[PDB]
Amino acid sequence: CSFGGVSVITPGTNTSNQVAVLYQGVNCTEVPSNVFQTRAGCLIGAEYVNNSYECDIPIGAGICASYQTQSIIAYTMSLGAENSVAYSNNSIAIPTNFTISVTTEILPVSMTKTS
Amino acid sequence: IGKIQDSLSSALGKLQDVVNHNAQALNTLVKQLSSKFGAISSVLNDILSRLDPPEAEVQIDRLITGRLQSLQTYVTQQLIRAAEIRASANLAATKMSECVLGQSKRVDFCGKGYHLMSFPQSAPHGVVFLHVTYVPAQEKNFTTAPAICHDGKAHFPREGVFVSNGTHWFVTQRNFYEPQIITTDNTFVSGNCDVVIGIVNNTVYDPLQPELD
Amino acid sequence: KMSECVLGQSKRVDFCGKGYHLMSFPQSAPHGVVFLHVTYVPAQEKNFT
Amino acid sequence: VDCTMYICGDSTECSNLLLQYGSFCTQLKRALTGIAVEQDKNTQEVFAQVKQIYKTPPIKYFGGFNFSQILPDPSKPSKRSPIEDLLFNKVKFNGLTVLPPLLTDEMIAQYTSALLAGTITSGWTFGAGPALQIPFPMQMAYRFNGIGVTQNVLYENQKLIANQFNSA
Ligand SMILES: *[C@@H]1O[C@H](CO)[C@@H](O[C@@H]2O[C@H](CO)[C@@H](O)[C@H](O)[C@H]2NC(C)=O)[C@H](O)[C@H]1NC(C)=O
Ligand SMILES: *[C@@H]1O[C@H](CO)[C@@H](O[C@@H]2O[C@H](CO)[C@@H](O)[C@H](O)[C@H]2NC(C)=O)[C@H](O)[C@H]1NC(C)=O
Ligand SMILES: *[C@@H]1O[C@H](CO)[C@@H](O[C@@H]2O[C@H](CO)[C@@H](O)[C@H](O)[C@H]2NC(C)=O)[C@H](O)[C@H]1NC(C)=O
Ligand SMILES: *[C@@H]1O[C@H](CO)[C@@H](O[C@@H]2O[C@H](CO)[C@@H](O)[C@H](O)[C@H]2NC(C)=O)[C@H](O)[C@H]1NC(C)=O
Ligand SMILES: *[C@@H]1O[C@H](CO)[C@@H](O[C@@H]2O[C@H](CO)[C@@H](O)[C@H](O)[C@H]2NC(C)=O)[C@H](O)[C@H]1NC(C)=O
Ligand SMILES: *[C@@H]1O[C@H](CO)[C@@H](O[C@@H]2O[C@H](CO)[C@@H](O)[C@H](O)[C@H]2NC(C)=O)[C@H](O)[C@H]1NC(C)=O
Ligand SMILES: *[C@@H]1O[C@H](CO)[C@@H](O)[C@H](O)[C@H]1NC(C)=O
Ligand SMILES: *[C@@H]1O[C@H](CO)[C@@H](O)[C@H](O)[C@H]1NC(C)=O
Ligand SMILES: *[C@@H]1O[C@H](CO)[C@@H](O)[C@H](O)[C@H]1NC(C)=O
Ligand SMILES: *[C@@H]1O[C@H](CO)[C@@H](O)[C@H](O)[C@H]1NC(C)=O
């Protein structure tokens, strides 16, 4: 009979005090509004929309949640935009300008010496 | 460079994470000095005060075993965390050699774009690299050909691409648009123009031929 | 490897197969990745002075 | 693993006795959770290396070369390629649980096909900025220059080179 972890999804107490709850790999008919069944368990307190955004809070199996539409919502993350290269057997694109960009990269080298 | 200063002044999570990990482990080590592990108390001055020596040995051993276990768990997890810090420092030492004392050709090793140069900055337990790269922008399409046929010969560009603005044929360099007249100084010849597929007909200009005459 | 053999051409010897690296293609496997490296291999040599 | 349910397991005489050991079970759950969070970052770092989801053009004719065995198969729910289909056919308890990965492998196959269409259509330009189209024969000729061969060796041997690729 059923056991599983319980997870709490929060947008952060500095945004809201609403909460959603994931019962992990539990069938959503034996948990004890919005009850939504996922490949990762039963989600309570978030509504499922049909849009697709960039992932915010990862639920699992392709499903993420966000505080947008407020409250908490579910959906399937977005891999990225959509670019369509106009490829042909005799076409080329050549740049006419440039930008100088500078970015950062942070790396740990040491930790504390304890005895 | 002025925007790095804003974005930081207003991100160092990888450095914060290793500090937090070590403190969370050192606190768990001390918080274990107050568990019984199956004894009458957690204090040796309480087992040495309400038990005779033959009975306090059995209760002291239960504490010794637990505390040894906890200390040895602490020492294993530090070996496993140090082996990970070591690989990060080995990567930082390679980036200092290859991005700061050189120009790298490896893709996405010293930023995203074409690496120009890198600058190091020290951080609390690590290093920040500022990567300066070139990014091309504002592209146009033209039409291309692989070679040009002229006088029954096939001409290929020495270091560029043949392009057409609609009616005329030029040579550019491949990353920046700067068209030039096709001459025998920026092309070379090999073969006749019936084996390449895509050749176009156009004139290749000889600089000596007019000037001399 | 995905950065340096798929998004570019490598001059590091043996980092992207045997031969002179031309290009590489990725394929997804279960819990892993497969790289198909296309290389150029010289053949049929003659000797000269 | 649920430390308490693996050790004791239902009984109640065991939970109060195990409560005497301190935070041994909290440490183990932290250790296992870190591992599971690292497995998704592994996959994000290998596969999500692309800004846009690029598509190949319909005509699908790159100066000859034939990529049909490694481009996605439109007649499938998973949309994998022929070689990705070959590769995928060859490989509850006492507190134990298996979590699912964040990315489905449909998503992973969709990242890989976009990396493939970026390469076949733009060479190496999409890895440094915006994708700039170039014909495939001319990109192959740029690459012959990178290994020190002169680029008419490609254009005068295009058919043979394309046949050798296709057989390999
Ligand atoms: C190349 O891009 C730069 C921008 O990076 C252009 O320079 C800008 O021009 C606009 C309009 O003249 C000005 O408002 C900006 O102040 C300029 N930017 C800088 C940093 O000076 C430049 O004109 C572009 N060149 C071409 C040929 O298009
Ligand atoms: C290069 O030319 C192509 C061909 O028209 C352009 O791509 C088309 O752009 C229009 C308008 O943005 C779209 O509606 C088409 O779907 C595009 N693809 C086609 C027609 O296959 C492209 O904009 C041009 N690139 C530049 C930099 O000017
Ligand atoms: C392609 O570029 C050429 C530039 O060489 C253009 O032709 C010249 O255009 C200028 C200004 O319109 C005229 O003064 C010249 O007489 C033209 N010919 C030459 C030989 O210089 C041509 O118009 C461009 N074509 C397109 C479609 O933009
Ligand atoms: C490129 O130029 C060559 C030579 O000027 C053209 O070859 C001639 O083509 C015409 C029409 O097909 C024939 O009647 C001649 O006999 C050809 N002469 C030779 C020497 O081959 C060629 O057709 C041109 N290419 C294009 C696309 O116009
Ligand atoms: C180039 O010439 C050398 C000889 O100078 C060839 O090596 C010889 O190969 C033959 C046949 O296998 C052997 O019997 C000889 O003993 C070899 N010479 C030495 C010094 O060992 C080599 O095979 C030739 N290669 C080509 C491509 O012609
Ligand atoms: C690309 O290669 C494949 C082979 O892997 C070609 O598909 C096969 O073509 C032969 C005849 O050329 C048929 O007998 C096979 O039944 C085909 N296999 C299939 C369709 O799975 C394919 O035609 C090639 N592409 C092009 C454009 O020629
Ligand atoms: C957190 O709270 C402070 C002040 O209440 C606010 O300035 C900041 O934007 C908040 N952060 C988020 C993420 O909402
Ligand atoms: C939960 O149980 C019901 C009743 O048998 C079943 O129809 C449903 O499919 C179960 N949940 C899942 C995810 O299969
Ligand atoms: C999402 O789209 C599907 C299309 O099959 C539709 O059946 C469903 O009702 C939509 N969901 C919502 C919440 O509108
Ligand atoms: C390019 O394709 C067109 C079809 O629109 C064909 O007529 C032409 O011969 C092809 N040229 C090359 C160089 O492949």
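By Swiss-Prot numbering, chain A shows 590-621, 640-676, 690-735, in order.
The deposited model was determined using electron microscopy, 3.8 Å.
Note: Cβ is positioned from N, Cα and C throughout, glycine not excepted.
Under its mutagenesis annotations, Swiss-Prot gives A:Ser673 to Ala the following note: No effect on O-glycosylation by host GALNT1. Annotation note: A:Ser673 (mutagenesis position) sits in a strand segment as assigned by DSSP.
In Swiss-Prot, a mutagenesis experiment is listed as A:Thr676 to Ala, annotated with the note Partial loss of O-glycosylation by host GALNT1. Counting every protein chain shown, the Cβ of A:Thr676 (mutagenesis position) has 12 other Cβ atoms within 10 Å.
For the natural variant A:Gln613 to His, the note given by Swiss-Prot reads: In strain: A23.1. Under DSSP, A:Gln613 (variant position) is assigned to a strand (E or B) in the three-state scheme. Just so you know, the Cβ of A:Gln613 (variant position) picks up 17 other Cβ atoms within 10 Å once every protein chain is counted.
According to DSSP, A:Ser704 (variant position) is assigned to coil rather than to any helix or strand. Under its natural variant annotations, Swiss-Prot gives A:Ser704 to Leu the following note: In strain: Omicron/BA.2.12.1.
Among the sequence features in Swiss-Prot, the natural variant A:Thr716 to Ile is noted as follows: In strain: Alpha/B.1.1.7. A:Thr716 (variant position) has a Cβ environment of 12 other Cβ atoms inside 10 Å. Secondary structure from DSSP puts A:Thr716 (variant position) in a beta strand.
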Cα separation, A:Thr716 (variant position) to A:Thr676 (mutagenesis position) (Å, whole number): 42
A:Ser704 (variant position), number of other Cβ atoms within 10 Å: 14
From recorded positions A:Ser673, A:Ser704, A:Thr716, the one whose Cα lies nearest A:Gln613 (variant position): A:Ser673
Whole-number Å value for how far A:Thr716 (variant position) lies from A:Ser704 (variant position) (Cα to Cα): 20
C-alpha spacing of A:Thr716 (variant position) relative to A:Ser673 (mutagenesis position), in angstrom: 40
